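See structure below.
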Amino acid sequence: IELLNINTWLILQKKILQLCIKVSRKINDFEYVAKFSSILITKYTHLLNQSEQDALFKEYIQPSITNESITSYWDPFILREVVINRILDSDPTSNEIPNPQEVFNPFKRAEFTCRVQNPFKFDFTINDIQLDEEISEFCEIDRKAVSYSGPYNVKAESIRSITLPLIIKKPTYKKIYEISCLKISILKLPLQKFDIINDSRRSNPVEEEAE
Amino acid sequence: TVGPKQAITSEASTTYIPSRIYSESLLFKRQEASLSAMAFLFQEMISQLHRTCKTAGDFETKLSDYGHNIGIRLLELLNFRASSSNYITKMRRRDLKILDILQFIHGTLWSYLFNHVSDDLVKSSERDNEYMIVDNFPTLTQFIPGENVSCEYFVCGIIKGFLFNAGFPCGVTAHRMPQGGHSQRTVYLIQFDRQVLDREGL
Amino acid sequence: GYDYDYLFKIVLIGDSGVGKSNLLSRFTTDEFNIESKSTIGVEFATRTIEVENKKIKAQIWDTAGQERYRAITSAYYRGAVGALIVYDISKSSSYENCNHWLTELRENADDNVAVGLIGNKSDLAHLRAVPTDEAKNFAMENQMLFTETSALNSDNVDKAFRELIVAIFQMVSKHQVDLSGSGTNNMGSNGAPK
Amino acid sequence: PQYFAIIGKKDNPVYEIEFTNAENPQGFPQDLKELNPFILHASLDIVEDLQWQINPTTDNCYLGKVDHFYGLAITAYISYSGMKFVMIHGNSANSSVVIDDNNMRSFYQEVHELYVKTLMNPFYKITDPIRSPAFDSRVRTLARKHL
Amino acid sequence: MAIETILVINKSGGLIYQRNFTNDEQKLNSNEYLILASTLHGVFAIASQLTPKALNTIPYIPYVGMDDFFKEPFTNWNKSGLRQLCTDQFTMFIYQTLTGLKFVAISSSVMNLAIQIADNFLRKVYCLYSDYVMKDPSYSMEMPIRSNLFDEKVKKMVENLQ
Amino acid sequence: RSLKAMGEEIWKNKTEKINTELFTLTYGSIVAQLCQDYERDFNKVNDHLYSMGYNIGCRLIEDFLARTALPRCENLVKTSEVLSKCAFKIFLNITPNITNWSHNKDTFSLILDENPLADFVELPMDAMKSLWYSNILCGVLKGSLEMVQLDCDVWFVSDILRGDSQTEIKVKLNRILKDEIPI
């Protein structure tokens, strides 16, 4: 794997490290079969078929899943955007906060205050391995404003909704901080901030209104 | 849908003759233009590259990229039409020594872009790994006033992409030496890298 | 020599007797010749400032209104890039045709101009023909710079006119980069071979 | 069967084809999957070694049979731009490119017009494959009429 | 005939070029040329409007400057407008282009054929303007002519005249 | 004598001469980089080629009027006579003829036979609907004719680079009679 600059031509790079997976299977090394199964993520874009050795490669993934930690979720491109749209309760309470000289210069070139409302999430999986499953997504170092229940899968290629997040928060002071992403566990341990594509794609919360 | 990189398409020989879709031609058909219509487009290169550039050096080395994408086209054309298609001929020499491609650029590239052959081709006698190419009249930069020579570099990128796609990794730099009654003499120094330099020794 | 970089022309326009020329002659350094107003019509004085390490010559052309120069003054707004409608707060009928001057000057001046509006003779503060808030509003929905332009003991003009050359400067200060010219090598004894 | 490929500067491929006779329609039996790109990429190197030799192992464009491996000979052509037109020939017995050596020099030179002609498009960068439907007919009529 | 000072004024009044060559002194050189150029634009406007109850311009090739720039008789473009002032010390020619770009030539050789020899020089300065100032990306529109190639491209032709 | 035969004298002597293949290559480099830095937004590169070409024609009309000394054109059919026989014959080497005036001579069209700016181009499939390659002429003919105070508006309608029938350019001119004081 040093003779080809893997870490150009592509078919041979796929075929050599497919041979490396099969030799590390017959040896029954585990850390390299996890490593080359994880370094196949430079090439699932082209060169693959729709769920033939994706599933016959998932039978090489899932032994490394049932072992201890030897894969740790290869691709950090999951959730396109997160929307924290407060649902409609009532319009009775928005509960908000508060000559001589002087020549004119005509020639001169949001935060929320949330309430009892639930949010939304949506994401996609990158490749046609089937029935990828996720549980228990929640926020990072933030306040009480977290979700509860996690029974969800995701399909083959589609950009899938994640319904029922059902946020519950405690009131704070109105110090304006930004969140970006959440702690999401894709059928295994909770990995880190699966950040958003092409931009950080911010969100801006403040306190819950006790007023 | 002919070459995907997903597969090599396996297709049997001696099929039918298909329809004919697009057919071109490749000989010279020496068609002229006016120098004003060239110089207007050259100043419309520079009137946008002045706008989208912050310092001098990145303006230099992205005015050079436009010349790079004429040099890597022109290298394959000029030898192939100088060795002369369906009027079948032999395959030129495919020159591979550094003062056998400098004679080709000196006598044929400048006689192709411009009407005249460039006048002189000067080795740097007091050292090695500099090779001057000069003229007496740069006919594209001749409407630029002043002395700063950043606007030269569209022609020097034509040199550099000529050699970088010829297997000779180099680097050009233009300077101005107003010798005699030729006040715009404008030397380019081609300056080959170190890692090429052993190979022509062996 | 000359050595400035850009040169703008700025018309002063208004009714006659609104006080444009006395506003001019305090304010520009001078024009070296008193000359006369009404022989060719419009007179003109220069003013040099510098913006953003570029040096600017601005040429103020104030225009008379004697009803004879009908086609002449309309030829003089051709190519005019900076503009200043002057009105006086004492008299009131100039403001009835300040909008007339504005729609004549939006016509045939340039593609885009930057028109200021200036109230001369604020010294007689006890004679306001028109309220300043109405003219301030009429400047606000016409994209115009507004200054009190009080007569005597004032600088209203020495900050507003500099601000006008700033706004007209970035209307035409497009782009440039550098003229350093430091790249020198290649001093040999020329073992040439052609 | 015949295998033909245009190998770029960084060795990335830009055209990739096989064409074969109708007697064995599924050509290259259990080599096309697993040896046929490896012998190409392995034997780029002697073509690369022969690009700086004045006389081989006064034309320097056509190159002969440069490698022979299990009775499969390959033939090569080094373009000025350095794109190399290496092509593997396969048969039943010992195949001869010597019967076509006067012929298929005008198959390599015939592709030059097809290539040089697809270089002059300014939208075509280097290091991207030839996704041209015209190019396939323009190479396989040349392969049918001149072999 | 002769020329002692080239003045090139804009299409909007104030000038963009002047060189008072062979003055053999230091003349007055500041904003008085700007007010002179604007005065010439104004009287060029005024000389349109007065015209009495009346209600031509065919030059030739005299070979000025020593191939040359043109071969054939042509036309002018201004009729109701100032064309030539005449006094004792000097004589001022002026030449409007079609686009509106007036060229002013002050002449220290005094006393109709001077029009014929004059505009065949003032079109040969217009060809150098359109060849050496228009193809100039450092030169924006509506700006003084800060190019230094335009000076000794016209100096050679005027010392080829006189 | 006339406008058909006059421009080839100017084409015959004292026109400084360059090839056209370098002109095609140096246009093609500009439009390829303009594609690559605008992320294939092809209605933006038509705008940018328009705004590039509009600043050519204001510099070009002085060079054309100094190289030949025309009067102002009396009618819009003879503007098209200039744009046939002496505009593109001097600066380029092409004579694109005129067909298809309007019902009242308000528009016209300009059949361009061979293009000296696309000799090699086969544009990509995502640009096959939203790009006009030789848009630079539609910045020039808007530009230079605006300095003669013929406020025209000029678009492409069809071209052979798309794979359509023919390259033609529709000119529709609105308003004039505003200009400098002598005539």
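In order, the residues displayed for chain C correspond to 7-200 in Swiss-Prot numbering, which applies throughout.
Header lists the method as electron microscopy, 4.3 Å.
Cβ from N, Cα, C; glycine included.
Copied from Swiss-Prot, the annotated features are:
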BINDING   C:20-27, C:68-72, C:126-129  GTP binding site
MUTAGEN   C:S27 to N  Binds preferentially GDP
MUTAGEN   C:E49 to Q  Cold sensitive
MUTAGEN   C:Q72 to L  Reduces GTPase activity
MUTAGEN   C:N126 to I  Blocks nucleotide binding
MUTAGEN   C:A141 to D  Loss of function at 37 degrees Celsius
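The structure, with features from Swiss-Prot marked on it.
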{"residue": "C:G20", "record": "GTP binding site", "Cβ neighbours (10 Å)": "25"}
{"residue": "C:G23", "record": "GTP binding site", "Cβ neighbours (10 Å)": "10"}
{"residue": "C:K26", "record": "GTP binding site", "Cβ neighbours (10 Å)": "25"}
{"residue": "C:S27", "record": "mutagenesis position", "Cβ neighbours (10 Å)": "14"}
{"residue": "C:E49", "record": "mutagenesis position", "Cβ neighbours (10 Å)": "26"}
{"residue": "C:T69", "record": "GTP binding site", "Cβ neighbours (10 Å)": "22"}
{"residue": "C:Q72", "record": "mutagenesis position", "Cβ neighbours (10 Å)": "10"}
{"residue": "C:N126", "record": "mutagenesis position", "Cβ neighbours (10 Å)": "22"}
{"residue": "C:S128", "record": "GTP binding site", "Cβ neighbours (10 Å)": "22"}
{"residue": "C:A141", "record": "mutagenesis position", "Cβ neighbours (10 Å)": "19"}
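Chain A comes close to C:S128, taken from the recorded positions C:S27, C:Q72, C:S128, C:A141 by a C-beta to C-beta distance under 8 angstroms. In the three-state DSSP scheme, C:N126 (mutagenesis position) is classed as strand. For the pair formed by C:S128 (GTP binding site) and C:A141 (mutagenesis position), distance between Cα atoms is given as 14 Å, rounded to the nearest Å. Taking the C-alpha positions, the distance from C:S27 (mutagenesis position) to C:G20 (GTP binding site) comes to 11 Å.
DSSP assigns C:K26 (GTP binding site) to a helical segment in the three-state reduction.
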